[PDB]
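Student: Here it is, the structure in full.
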Amino acid sequence: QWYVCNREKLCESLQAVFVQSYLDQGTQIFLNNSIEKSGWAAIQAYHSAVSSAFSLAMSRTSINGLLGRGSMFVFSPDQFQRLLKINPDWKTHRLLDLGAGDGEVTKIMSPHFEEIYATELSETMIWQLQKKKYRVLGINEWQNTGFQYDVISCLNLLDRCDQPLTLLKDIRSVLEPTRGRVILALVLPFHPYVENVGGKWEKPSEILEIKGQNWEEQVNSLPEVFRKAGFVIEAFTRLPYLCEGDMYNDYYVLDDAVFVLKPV
Amino acid sequence: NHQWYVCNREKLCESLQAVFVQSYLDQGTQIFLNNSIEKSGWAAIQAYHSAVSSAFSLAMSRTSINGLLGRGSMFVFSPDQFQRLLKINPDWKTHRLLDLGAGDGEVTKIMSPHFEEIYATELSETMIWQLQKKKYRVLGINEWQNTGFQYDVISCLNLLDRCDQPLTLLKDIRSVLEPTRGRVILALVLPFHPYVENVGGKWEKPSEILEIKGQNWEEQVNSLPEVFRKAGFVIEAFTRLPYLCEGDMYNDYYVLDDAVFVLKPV
Amino acid sequence: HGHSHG
Amino acid sequence: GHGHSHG
Ligand SMILES: Nc1ncnc2c1ncn2[C@@H]1O[C@H](CSCC[C@H](N)C(=O)O)[C@@H](O)[C@H]1O
Ligand SMILES: Nc1ncnc2c1ncn2[C@@H]1O[C@H](CSCC[C@H](N)C(=O)O)[C@@H](O)[C@H]1O
């Protein structure tokens, strides 16, 4: 359901790089953990109470990290080791996770790096990222650290930032050019906005030319977009952008398209 | 009352002795003290503030907690004290103001009537909300020098001892200050003990250190003209003011020893 | 109470 | 019991 697509509708060159995912162990563990967390009605009431009172003074993201709630899921360890095509014990030097959220998505990729680096707009997410021992860098500081990153993860951020196309060329410049790989998640249908305080939002200062009338077409528009910033798709899959749920629903799902981009 | 305002003028640099303004516990300062004493009797809220801070101390910075609740509003000078320090009349006005590290903007509100456009910066996410509620224009920490404009007045009120690059901030102020008539309003907590606030009662030493060598309030101010001269500033007027803040369940107000300086570019 | 992505 | 907002 979340993992399949009409392989005919894809572009012929995308047909050769697609990877099939399945509802495996780790996804069930997350789903079963989420169903358990929602079952605790006392927490949900406390969560749905704190967020309601401070929603005007903070962002929906910052409140989540303040509570450690609403953690999300993209790929399982095996799902990640099948898209990147790495063995369970694969390991390189540096990771960079841009807009890493509360880090429960970065923690899946963490066993493969000696150094993890993360950026986040939310002040409580930075605290959550430092709680995972990650070196949290500024949003304009990572491109100037004086060293390159072997894997730069940009998961579900282009539809959430002000200058996404700038971020793409930024990643291209600091990615280790010989063997570095970029992993990039994206919610389709592509609906971008910049989150603001008090449930508000603003349109981004850079428009991405990601168009389509379904999942397969919006994916087909992405190869040329990655070609702009100097990337080519090495592999990609369809995954659910799973998120922890409230008292109303045990979990939430969004349609994610993850890409492994080698620099060209 | 008195110990908040007096300095040993004989222990001052004889160039600072000329430009020292004597301020006093005036009406505007007592408007703050009476209110802080009032809001300390509100035990209903004083336990509410104590509840939220105890809950979110590990997840946010103490400043961000104060911003979310809007509590802990601080005080430096009154409008009269502010007018007397800038050598300006009550109805005086100009175009641009920039308050670097403005907090919840309760000290900016003292200066705000004198300006047509008020810019300010902050690191705390909740403090920026408190500033935009006052309709101020919140700029990034590295945008205010690169917008191109020069601010007629730039205020760095006790940001030096709390930021990572203080001397860089001094340099950045000199570049984008209106050179013909622009003044700089500087506050600084003495004894100078700097750090950079992090989340959860932790901290980190600033990347830069300022040459503030002094032992009493007067001696630390003695070495300041050198530091300001390094940034292209001379001291036009300065004073000793109590750096106040709204109290709590146990105390009505918290006081610090502020040395406030009005500077002009040299 | 919503999905934590908007 | 409660800090001076500055610190
Ligand atoms: N300009 C920016 N720079 C860095 N992070 C940003 C940003 N704009 C938005 N973000 C972050 O991007 C996140 C989008 S939600 C994505 C969370 C995480 N990457 C995941 O896939 O699970 C938000 O948490 C937000 O804090
Ligand atoms: N590098 C920086 N840029 C902008 N604001 C900063 C900063 N470093 C610290 N700050 C903010 O500056 C404040 C210093 S406390 C001073 C607040 C206010 N100027 C007053 O006099 O009361 C803190 O709230 C902190 O959030």
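We number chain A the same way Swiss-Prot does; the residues here are 55-318, in that order.
Note that Cβ sites are derived from N, Cα and C of the backbone, with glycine treated the same way.
So Swiss-Prot lists these for the protein:
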{"type": "BINDING", "residues": "A:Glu174, A:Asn210, A:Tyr295", "note": "S-adenosyl-L-homocysteine binding site"}
{"type": "MUTAGEN", "residues": "A:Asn118 to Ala", "note": "Decreased binding to S-adenosyl-L-homocysteine and substrate proteins"}
{"type": "MUTAGEN", "residues": "A:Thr173 to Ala", "note": "Decreased binding to S-adenosyl-L-homocysteine"}
{"type": "MUTAGEN", "residues": "A:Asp213 to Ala", "note": "Abolished binding to substrate proteins"}
{"type": "MUTAGEN", "residues": "A:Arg214 to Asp", "note": "Abolished binding to S-adenosyl-L-homocysteine and substrate proteins"}
{"type": "MUTAGEN", "residues": "A:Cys297 to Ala", "note": "Reduced binding to substrate proteins"}
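Walk me through where these features lie, including what they touch and how far apart they are.
Tutor: Secondary structure at A:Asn210 (S-adenosyl-L-homocysteine binding site), as computed by DSSP, is coil. Listed in sequence order, the residues of the same chain lying 6 or more apart from A:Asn210 (S-adenosyl-L-homocysteine binding site) and placing their CB within less than 8 Å of its CB are A:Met126, A:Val128, A:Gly153, A:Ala239, A:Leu240, A:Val241, A:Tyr295, A:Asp310.
A:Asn118 (mutagenesis position) falls within a helix when secondary structure is assigned with DSSP. For A:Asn118 (mutagenesis position), other Cβ atoms within 10 Å of its Cβ number 26.
A:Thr173 (mutagenesis position) falls within a strand segment according to DSSP. All protein chains considered, the CB of A:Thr173 (mutagenesis position) has 23 other CB atoms within 10 Å.
For A:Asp213 (mutagenesis position), the Cβ neighbour count at a 10 Å cut-off comes to 21, with all displayed protein chains included.
Sequence-distant neighbours of A:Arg214 (mutagenesis position): residues of the same chain at least 6 apart with a C-beta under 8 Å from its C-beta are A:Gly153, A:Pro246, A:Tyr247, A:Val248, A:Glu249.
The Cβ neighbour count for A:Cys297 (mutagenesis position), using a 10 Å radius over every protein chain in view, is 22.
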Student: Run a quick check on A:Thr173, A:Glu174, A:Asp213: which of these recorded positions have any Cβ-Cβ distance to chain C under 8 Å?
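Tutor: Listed recorded positions passing the 8 Å Cβ cut to C: none.
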Student: Max Cα distance spanning A:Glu174, A:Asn210, A:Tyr295 (S-adenosyl-L-homocysteine binders), Å?
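Tutor: So the maximum pairwise Cα distance among the S-adenosyl-L-homocysteine binders is 19 Å.
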Student: Just jot down the residues in the same chain as A:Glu174 (S-adenosyl-L-homocysteine binding site), at least 6 apart in sequence, with C-beta under 8 A of its C-beta; none if empty.
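Tutor: Expected: A:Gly153, A:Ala154, A:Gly155, A:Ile180, A:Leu183, A:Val190.
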Student: If one measures from the C-alpha of A:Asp213 (mutagenesis position) to the C-alpha of A:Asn118 (mutagenesis position), what distance in angstrom results, rounded to a whole number?
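Tutor: Here the two Cα atoms lie 19 Å apart.
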